[PDB]
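Report on the structure given below.
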Number of protein chains: 2
Amino acid sequence: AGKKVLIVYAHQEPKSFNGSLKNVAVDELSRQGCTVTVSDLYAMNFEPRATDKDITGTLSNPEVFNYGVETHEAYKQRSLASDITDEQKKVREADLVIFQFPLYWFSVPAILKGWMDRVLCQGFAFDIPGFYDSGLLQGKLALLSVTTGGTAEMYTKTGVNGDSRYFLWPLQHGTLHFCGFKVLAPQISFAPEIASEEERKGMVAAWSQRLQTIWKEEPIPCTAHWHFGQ
Amino acid sequence: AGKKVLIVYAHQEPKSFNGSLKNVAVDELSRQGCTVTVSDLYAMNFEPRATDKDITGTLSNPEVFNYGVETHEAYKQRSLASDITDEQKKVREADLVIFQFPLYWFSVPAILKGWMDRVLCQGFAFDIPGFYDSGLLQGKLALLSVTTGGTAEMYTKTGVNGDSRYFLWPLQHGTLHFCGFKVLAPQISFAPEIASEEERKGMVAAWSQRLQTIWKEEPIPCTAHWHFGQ
Ligand SMILES: Cc1cc2nc3c(=O)[nH]c(=O)nc-3n(C[C@H](O)[C@H](O)[C@H](O)COP(=O)(O)OP(=O)(O)OC[C@H]3O[C@@H](n4cnc5c(N)ncnc54)[C@H](O)[C@@H]3O)c2cc1C
Ligand SMILES: Cc1cc2nc3c(=O)[nH]c(=O)nc-3n(C[C@H](O)[C@H](O)[C@H](O)COP(=O)(O)OP(=O)(O)OC[C@H]3O[C@@H](n4cnc5c(N)ncnc54)[C@H](O)[C@@H]3O)c2cc1C
Ligand SMILES: COc1ccc(OC)c2c(C)cc(=O)[nH]c12
Ligand SMILES: COc1ccc(OC)c2c(C)cc(=O)[nH]c12
Ligand SMILES: [Zn+2]
Ligand SMILES: [Zn+2]
């Protein structure tokens, strides 16, 4: 229907399994009539470091630099660097944000971690108070579409890696729920380098097939119980 | 003495509270007679992105870029960029690696996330297969020293943030354990911005005093049960 989608994509290689999942997302959401934007972070050379270069004006305190204080104040004053504000505009307009990435060290690749660190600033994505259920991005949906080297069996409670949900907690709860997103159940595509040609093809189509009905899903309960059990 | 320590430090401001923790660590460990080296990532302008610039000479496939594959071969062929191999040399020589950083989004700042992604490469830190215990940095100790914005009550099992140990999982287990480290208990310094100028001292001293007997310490048991169970 009339919905805007931002895909934040973090993979160096267009011909990759990630590039395929990103392209089927664009193809399918386009086909439905959605408005679609992609931030391809590596192709943008997106800057991941949180530095004093992200504020253009007089610093609230130039003697002792505090990145969170200075960016909050820069956001209010409109003196944040324009690569940050460009991304904030995409996220403000979007109804659903999809993050497409390969799992690196049980988390996102650094370039994507830098997008989170720099774009989700105080005043824009949350305030104090104004976080978790009162976060500023309330009304928006987010979804992580994650690829892994490890197999599904490896990511079970009694597997070596532990359950897949355990690694989702900092991203789903600590970032996305904190900012007020409702979180849709993650898409995890396990061990596509191991899988056969039929199996990889089935994983791509399972994602295209899920996206056909994405606007009918309910969000997960983004609680400790969902992630950890017990 | 005779022990080597690497401190990988990620804060933009020398006068920061992280800055004071790093400086107390260098002072106390140097006083004990340890060999101490610090990687000040922001001062080094350390590159956080995983790209094809991490490999010198020609690529073992310049048509489909695969970071894991390309770096693995580059490592074995002594063809990694010198920023990465400088860090690996420090790590190989170290008996204890201390990471000193503010918590950003229940994780490390992206510049430190980038150190993990680019320095801890296959062949160096682990192999495929090659990990957890067949895991190449076995024998070394690692320690996370984290500062937070949110007070310790927020980080209780029924605080809004959940248990501290929930966010340590990807770093302690999925990164440090995976590579073979024994993980010392994390030094978590809750909420220094909310002062007082006084109790900001009790935290710096407990860290100083804890470093006095650091080599006597018992590693945590780095299991799903420690981070999650009862
Ligand atoms: C620094 C680093 C840290 C990592 N940490 C972890 C970790 O903590 N946990 C973990 O489990 N893994 C980890 N990995 C492994 C990583 O998560 C996997 O390598 C990545 O998820 C696989 O995705 P890809 O897109 O690169 O696969 P690719 O290598 O591109 O794809 C696999 C195959 O799919 C094929 N393909 C592409 N498009 C299609 C299509 N349309 N249809 C059928 N096939 C297609 C490709 O040609 C290729 O042969 C890490 C890797 C690195 C480099
Ligand atoms: C992008 C981003 C994401 C964040 N995500 C989270 C998160 O997920 N969870 C969370 O809990 N928090 C989070 N925070 C907040 C962050 O973790 C804290 O702001 C940070 O940990 C505070 O440490 P600092 O060194 O920067 O404190 P500082 O502000 O530098 O220091 C506190 C005070 O101590 C003073 N000081 C310096 N040296 C000494 C000394 N010797 N003795 C006494 N005082 C001294 C300083 O002058 C300062 O006034 C986030 C922050 C940002 C910017
Ligand atoms: C790197 O390639 C990988 C393939 C499979 C994995 O499976 C569990 C991992 C993990 C767990 C950590 C890691 O760094 N890399 C992995
Ligand atoms: C100074 O800012 C903060 C203080 C306390 C926080 O958590 C208890 C956070 C979190 C979770 C995210 C963030 O971005 N900033 C925080
Ligand atoms: Zn949640
Ligand atoms: Zn472990």
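Residue numbering for chain B follows Swiss-Prot, covering 2-231 in order.
The deposited model was determined using X-ray crystallography, 1.8 Å.
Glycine is treated like the rest: Cβ placed from N, Cα and C.
Per Swiss-Prot, the features are as follows:
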{"type": "BINDING", "residues": "B:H12, B:18-21, B:104-107, B:148-151, B:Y156, B:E194, B:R201", "note": "FAD binding site"}
{"type": "BINDING", "residues": "B:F127, B:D128, B:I129", "note": "substrate binding site"}
{"type": "BINDING", "residues": "B:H174, B:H178, B:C223", "note": "Zn(2+) binding site"}
{"type": "MUTAGEN", "residues": "B:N162 to H", "note": "Loss of activity toward CB1954, no effect toward menadione"}
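Distribution of Swiss-Prot features across the structure.
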residue : record                 : contacts (Cβ under 8 Å, 6+ apart)
B:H12   : FAD binding site       : B:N19, B:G20, B:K23, B:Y43, B:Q101, B:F102, B:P103, B:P110
B:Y105  : FAD binding site       : B:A111
B:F107  : FAD binding site       : B:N162, B:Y167, B:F168
B:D128  : substrate binding site : B:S135, B:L137
B:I129  : substrate binding site : B:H73, B:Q123
B:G151  : FAD binding site       : B:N162, B:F191, B:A192
B:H178  : Zn(2+) binding site    : B:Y133, B:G136, B:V184, B:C223
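Proximity to chain A, defined as a C-beta distance under 8 Å, is registered for none of the binding-site residues B:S21, B:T149, B:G151. Around B:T149 (FAD binding site), a 10 Å sphere centred on its CB holds 20 further CB atoms from the protein chains shown. Proximity to ligand 1 at the level of Cβ atoms, with a cut-off under 6 angstroms, picks out none of the recorded positions B:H12, B:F127, B:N162, B:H178. Shown in sequence order, B:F18, B:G150 are the residues of the chain, 6+ apart in sequence, with a C-beta less than 8 angstroms from the C-beta of B:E194 (FAD binding site). Note: the Cα of B:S21 (FAD binding site) and the Cα of B:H174 (Zn(2+) binding site) are spaced 27 Å from each other. On the backbone, the CA of B:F127 (substrate binding site) and the CA of B:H174 (Zn(2+) binding site) stand 14 Å apart. Shown are the recorded positions B:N19, B:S21, B:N162; of these, the residue with the fewest other Cβ atoms within 10 Å is B:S21. Using the Cβ center of B:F127, B:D128, B:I129 for substrate, the list of other same-chain residues with Cβ within 8 Å runs, in sequence order, B:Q123, B:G124, B:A126, B:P130, B:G131, B:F132, B:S135, B:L137. Less than 6 Å separates the Cβ from ligand 6 in the case of B:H174, B:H178, B:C223, drawn from the binding-site residues B:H12, B:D128, B:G151, B:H174, B:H178, B:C223 in sequence order. Within 8 Å of the centroid defined by the CB atoms of B:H174, B:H178, B:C223, the record's Zn(2+) site, lie the Cβ atoms of B:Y133, B:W170, B:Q173, B:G175, B:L177, B:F179, B:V184, B:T224, excluding the listed residues themselves. In sequence order, B:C223, B:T224, B:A225, B:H228 make up the list of same-chain residues 6 or more apart from B:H174 (Zn(2+) binding site) whose Cβ falls under 8 Å from its Cβ.
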